[PDB]
Amino acid sequence: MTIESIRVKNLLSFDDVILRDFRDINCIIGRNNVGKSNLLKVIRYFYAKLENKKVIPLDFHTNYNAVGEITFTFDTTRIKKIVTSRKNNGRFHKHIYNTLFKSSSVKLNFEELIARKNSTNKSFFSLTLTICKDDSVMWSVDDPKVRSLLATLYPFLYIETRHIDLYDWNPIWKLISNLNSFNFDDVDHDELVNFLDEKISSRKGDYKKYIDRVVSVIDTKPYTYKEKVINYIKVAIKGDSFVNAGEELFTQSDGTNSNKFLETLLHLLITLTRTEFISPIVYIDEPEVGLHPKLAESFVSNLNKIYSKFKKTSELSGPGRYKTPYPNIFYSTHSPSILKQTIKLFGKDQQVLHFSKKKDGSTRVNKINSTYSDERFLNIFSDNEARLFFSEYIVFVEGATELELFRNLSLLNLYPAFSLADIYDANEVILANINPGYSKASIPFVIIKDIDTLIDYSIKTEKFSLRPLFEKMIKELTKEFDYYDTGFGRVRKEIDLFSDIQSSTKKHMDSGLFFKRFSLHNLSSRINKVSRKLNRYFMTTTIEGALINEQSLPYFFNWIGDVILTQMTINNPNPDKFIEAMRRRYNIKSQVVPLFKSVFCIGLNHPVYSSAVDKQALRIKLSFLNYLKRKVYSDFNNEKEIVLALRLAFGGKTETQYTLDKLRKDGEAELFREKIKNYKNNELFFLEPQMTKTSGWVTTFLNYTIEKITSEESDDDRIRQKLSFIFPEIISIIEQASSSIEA
Amino acid sequence: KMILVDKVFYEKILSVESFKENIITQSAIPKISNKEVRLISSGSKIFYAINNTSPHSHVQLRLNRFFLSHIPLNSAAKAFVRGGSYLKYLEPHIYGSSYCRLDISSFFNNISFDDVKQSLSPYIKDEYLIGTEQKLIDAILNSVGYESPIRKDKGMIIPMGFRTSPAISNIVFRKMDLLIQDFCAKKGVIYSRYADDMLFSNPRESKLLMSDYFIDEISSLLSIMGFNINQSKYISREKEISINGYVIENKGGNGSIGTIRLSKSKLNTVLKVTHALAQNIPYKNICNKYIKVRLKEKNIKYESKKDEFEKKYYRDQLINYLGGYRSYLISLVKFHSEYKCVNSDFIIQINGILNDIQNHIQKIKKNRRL
RNA sequence: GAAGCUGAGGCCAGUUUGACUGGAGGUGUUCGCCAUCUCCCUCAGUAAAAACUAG
DNA sequence: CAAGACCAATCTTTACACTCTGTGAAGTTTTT
DNA sequence: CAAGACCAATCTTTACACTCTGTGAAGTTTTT
DNA sequence: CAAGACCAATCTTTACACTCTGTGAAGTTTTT
RNA sequence: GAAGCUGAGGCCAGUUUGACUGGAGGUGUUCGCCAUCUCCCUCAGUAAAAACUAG
Ligand SMILES: Nc1ncnc2c1ncn2[C@@H]1O[C@H](COP(=O)(O)OP(=O)(O)OP(=O)(O)O)[C@@H](O)[C@H]1O
């Protein structure tokens, strides 16, 4: 490894933040203004003060602390192995020994030294920089040679891709100079000059005279090591100025230029760090800025290709594969493509860090689970799943109807806060391998399911039966296995009755369509109150039942009236004569149903008719409206039967958790099923194509309801309260999600 | 944005109903009478407990909930603060090579009330709550402070066990926390404080913490607002110190990392309890001999079931003690996992003891059904 | 034990029957002989460095 | 009596080998 | 009859020697 | 016994007049 | 004067003719009951805040 931990106390936006357990790739994600670049600034200042540069000290998070501390724990196990060995007697190795590992092995005795040598070596070097209130800086190690050597051994390479100079890639060479280490004693400036003069002269000695003249005229300073290696590279290679795919930089784009710059630099880093013991830490800001999603994916793919091409394992070995640890690569991204490709192509060698600024202003760093044990999920992992990492509140659902509802534009207009929550339908296995409960504190979430997934009532036996999900939930909820007393006695009682519910029996009425005295609403409320600790919300019925309740019957009926008035047309190219013929053949009163069947049919396009045709159509439509009102209020005894029939037609469930298909298969409620089929095939034929779940009736219903109620009432608080009254179920979930989002 | 409290803030969200009568009739908020405070004796120490029925207890609780929790503190204060814990107090010192520990004598009794007034003044607007008689800050301190009947000479006193006393102590000592932290930082010493126990550590090879100069300087600072150093509890050691059983060690030199481990004295009681459980000693004897919990005959609520009541009570108390120690070591394990500073072999010992505790609690619970 | 102190004598005055202590006053004050205003003799022995020769 | 804080300058800090990769089997005044 | 203005691409442009300095003694429509 | 070092926040800091210029005549553990 | 200290008793062992002091050992050590390995009873009274319910 390279760095064990980084700790910041009271500097910039950090109160007390510790980052550890670094992996080969560390993806940093988080909202805008959470401190992601503040880590960059802290590390940059620490390394600038490491080399004794003169810079302004960073600002304190709060002024009620007299200190601000930065702690770095360098991992010197591999360097200790490098230098302690008797073979490496070089001068650089001798310096590293005499600076770092001397005076540390001095204090240890023979027994402890031998124990360290023989056992699994683990040596760390902890360096703390403390900034006082008067801008003075104090180190925990008072030997500046140690700090300079630590800077040399673990160089910090740093890019903000936003401020890259696209048309001049010179800053690459400097970074290359930081990477590789070798000997320069043998190469003087005399042998090289003689070689060049012998190669460049029609008469021997001329080039040496020229260089002597230039040297005599100028006054310079001896080369530093990095300048030496840069000069030798630049002389050795064929060209200095950079060219993108055979074309000059200024003709190319900006995204292409930045992508190629980053790609070449990272490729050089990984390629050149193989043979040396220098372990850099590289920090990229926005590796995706100005890049097409395809280009960002390709950038990560090429990075992983180079990373895996030099990686040696128990199976992969041979020429060109090294065990040398890879440099610690941090990059802060706001692009789901970068994160998705990072996860999919790295697996266990990547780490996702979430930066969130809390309520007071401190930054919190958390680790989001990005390793999955399921290969199928890794292969099927796509942009939609990777988008979840950037969410603020994830509302997991089960079917597509909930997606249709919670994404409604008009509904989100009146609840802007819920616009920040991403809805994602999750299967049970997908929800299991995502592990949203691991984050919880990082990304709050809620899992929305129907109560059918818990209890399956049987009409024949008049018994509830517990699904295995209920047993598993109870098993996590019987916390009392190894605990102490707390105000959880109510929880134990609730679990006791939840286990007791199995043996109880409840009678049903109307051949199994209602409960005599059992209140499924009360059971749902108790279940939700108990299971709020598990972030799971269970609805009493299906989502169609939630939309269509006894209170929502009027507006829905109004929609029927509107769907009776506007969106059908006349099924003939000759409205006048056709309407006359159908009025003649079919009576207004006795045969209104076949007359409406023949005349009107659903059509998106509305041709304009004559005024008399409009009058006739309006009279027929009003007559049909009155007839349907009378028939509906006659064939059904109370409003509850009508609501249940509407739920069943659209695909909902009864009070006993039975669908229309389930009732047909089991054979119960023959009379109600026959009435529903009669209403579908005779009077409500035009609504038949809209009866299905995926037909999009939810969107039209919600849009019309919102528009109508906004027409009735003007104030937004009034409109929200009316929404809460009319849909007590959905508005509650939206309110809970928004309240959790606000905090 | 700092927290500010005005008349409406006191009357609406703080008082709610505790002092509605005083605010509607413009009557002065009274002192905390001796009738509302009972005087307990624990050791040589004296504790003051307020009665719950009094409105002062409720207003203290809502003061703690809504007001004292927003005033900024000093990060060197690791006690009585949201998220502060003893292990946090003992952690920054794993980087040190020499350790020193100091104590403040009677920290809560030596807090001057005028210092509390000065500390709380900037966070409370200067108004007149009750006509022109009593100011808002005066009413709030009347709620917070108390007058000791045993020692009337020193006047108003922040007593031990007054709900809001710990937060007020942290706020009033923030000044000295800043002063001492600045001094230690200029000396290159790591400083932390838990309640009144102060811990300093030097990561350099030096004898500063063992010298009399350091004690003299800290005492000179503490004399600014009248505190004193308990000379009996002063401790200074090198490369290893033990604080109430928790041992911090650092044998290394330059850039070394120490380790914190509980010692065997600390685990003696739980080991003895597990040993007695494995020896089939009756639960009553285990609870009375080691856990010092006993069922006094004056505490029995009903005489209907008494032989069963005693057995159930002792069973529950043993379960609660085992669960408490299980969660105490789970806290140690979590702290190690978050910071990686607890001894690895001690982590193995913790794992073994935790498995033993869990097995014993499982056995007791299984026997409960027999 | 650690700390600190001053060249050797001779009359005269003050304290001593027989030897020891000072040789303008005023004023103020941190009481330091510290600051400000006015107006005893002899004989030894006396290294070094720096500043300073108004304008 | 005894003690934390004991100047700032002063010297090639960039790789090695068996292992093409792993690190190892004759003035005044002041100090005086 | 005869005439200015006759694409844009396409290939090592950096020193030599005697002279350490001087260069030398079986669709429509359009063009048709 | 007694003492230097006694948080960090918190509020219009830009001209006046006579003088056209001068400023004035029912858990563990810790503190306890 | 300042500083510091611990609930009330009853047998048994050690110091006392008649009442006071402790109720695993080993090992090391900064000698602190400090660290590490192995293996007395009764009766009162017991405020508050924070951390912590392995994975
Ligand atoms: N000198 C400072 N003192 C205190 N807080 C600061 C200081 N500088 C920046 N901050 C805080 O740190 C944050 C600065 O945003 P930062 O660049 O650290 O976050 P980011 O996630 O990198 O932003 P982005 O997503 O736009 O890249 C803000 O919360 C700001 O209040």
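So how was this one determined? The header says electron microscopy, 3.3 Å.
Cβ atoms here come from the backbone N, Cα and C positions, even for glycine.
Under 8 Å, Cβ to Cβ, and six or more positions away along its own chain, A:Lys36 (mutagenesis position) finds A:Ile28, A:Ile29, A:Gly30, A:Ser332, A:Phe355. For A:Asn33, A:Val34, A:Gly35, A:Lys36, A:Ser37, the entry in Swiss-Prot reads ATP binding site, with the evidence type similarity to another entry.
Summarising the annotation, Swiss-Prot assigns divalent metal cation 1 binding site to A:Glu398, A:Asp450, A:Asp452 and lists similarity to another entry as the type of evidence. Listed in sequence order, A:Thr542, A:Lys653, A:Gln657 are the same-chain residues six or more apart from A:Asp452 (divalent metal cation 1 binding site) with CB atoms under 8 A from its CB.
Per Swiss-Prot, the feature divalent metal cation 2 binding site maps to A:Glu402, A:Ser623, A:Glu641. Secondary structure at A:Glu402 (divalent metal cation 2 binding site), as computed by DSSP, is helix.
In Swiss-Prot, the entry for mutagenesis A:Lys36 to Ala states: No longer protects against SECphi6 infection. The structure shown retains the original residue.
DSSP assigns A:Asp450 (divalent metal cation 1 binding site) to a strand segment in the three-state reduction. Among the binding-site residues listed (A:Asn33, A:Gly35, A:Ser37, A:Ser623, A:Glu641), A:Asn33, A:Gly35, A:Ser37 have a CB atom closer than 6 Å to some atom of ligand 1, in sequence order. Separating the Cα atoms of A:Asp450 (divalent metal cation 1 binding site) and A:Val34 (ATP binding site) is a whole-number distance of 37 Å.
Cα of A:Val34 (ATP binding site) to Cα of A:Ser623 (divalent metal cation 2 binding site): a distance of 63 Å. When the Cα atoms are compared, A:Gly35 (ATP binding site) and A:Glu402 (divalent metal cation 2 binding site) turn out to be 35 Å apart. In the three-state DSSP assignment, the secondary structure recorded for A:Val34 (ATP binding site) is coil. Just so you know, the Cβ of A:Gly35 (ATP binding site) picks up 24 other Cβ atoms within 10 Å once every protein chain is counted. The secondary structure of A:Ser623 (divalent metal cation 2 binding site), as reduced to three states from DSSP, is helical.
In this structure, of the binding-site residues A:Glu398, A:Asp450, A:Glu641, the smallest number of CB atoms within 10 A of the CB marks A:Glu641. Among the binding-site residues listed here, namely A:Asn33, A:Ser37, A:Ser623, A:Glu641, A:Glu641 has its C-alpha nearest to that of A:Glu398 (divalent metal cation 1 binding site). Long-range neighbours of A:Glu402 (divalent metal cation 2 binding site) (same chain, six or more residues apart, CB within less than 8 Å of its CB): A:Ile423, A:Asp425, A:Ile448, A:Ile543. A C-beta separation below 8 Å, combined with a sequence spacing of at least six in one chain, links A:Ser37 (ATP binding site) to A:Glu160, A:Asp285, A:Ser332.
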